[PDB]
Protein chains: 2
Amino acid sequence: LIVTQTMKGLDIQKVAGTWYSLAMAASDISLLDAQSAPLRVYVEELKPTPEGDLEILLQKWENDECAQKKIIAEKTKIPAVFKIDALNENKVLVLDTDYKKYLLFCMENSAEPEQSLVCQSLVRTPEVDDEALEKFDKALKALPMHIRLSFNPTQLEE
Amino acid sequence: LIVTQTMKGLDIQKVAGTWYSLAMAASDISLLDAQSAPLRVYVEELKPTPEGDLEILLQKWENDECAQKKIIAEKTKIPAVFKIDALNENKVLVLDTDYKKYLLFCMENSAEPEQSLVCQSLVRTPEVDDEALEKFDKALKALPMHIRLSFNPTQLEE
């Protein structure tokens, strides 16, 4: 992605707290196909640190169960861009937020030659309001996505 | 679905021959999630019979392999609507076609209480042309779809 496509003026401390994954999209079907896909994850909480890094609590499917994982996305020299400095590098890019209702982000598989992107729309509460989803679809118009998912009522899911 | 949403004036004999599944959508994620999902199938050929029924040759994933299946969708009293009169009833509804390039259809799980729909865009050849996909997205605007997939170049897939 380019710098204009990410959020200008992000305050990471204001994204703290509970979130729900409302919709996901990816450039490649296989990125979100297997319930166990590495980048098929549901956000449950964001925990920015005093040092300006972003800790992410996620749920994932595993055998039948719902496993929690905690990953650390570290600040970089570019605002709104964070690096999970794991063995497999992934960048997390915050596209937009209003802090109080919605947050749009992508995970990119930096090493791969193909463009390899998974993006989500997060909401603070399960309320009926489609601003999160309108803003996400507008943001994805610029990107080649081949799969698009939205989470139904029960419960809705995470 | 309603009668206006399906094709007026369909000639079944003109849909005969080779097709490729270019995109799929469903009202529920779980309808197309597992590669083995019953309604996750790729069309390879349509074979209308002299009696006015529609035979469908499909490919599906199975363990690792690509299995062929042949199913019979029988004519009904409603034009463009066909019934697979299997133990589990499914209707096949032709939404639109120009016979020479594209064909839009849905499979409905009639028995279920929830609306349960899987729809596809089929093309005659893998040519670069997006009319199939524009027509499919226009047709799906009227329907509550929660998952949307499109098949990439290799090869592209069936």
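Here chain A follows Swiss-Prot for its numbers: 17-174, in order, are the residues you see.
Here the Cβ of each residue, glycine as well, is placed from N, Cα and C on the backbone.
Per Swiss-Prot, the features are:
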| type | residues | note |
| --- | --- | --- |
| VARIANT | A:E61 to Q | In variant D |
| VARIANT | A:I72 to L | In variant W |
| VARIANT | A:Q75 to H | In variant C; found only in the Jersey breed |
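Of all the variant positions listed (A:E61, A:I72, A:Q75), A:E61 has the fewest other CB atoms within 10 A of its CB. Each of the variant positions A:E61, A:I72, A:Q75 was checked for a CB under 8 angstroms from a CB of chain B; none meets this.
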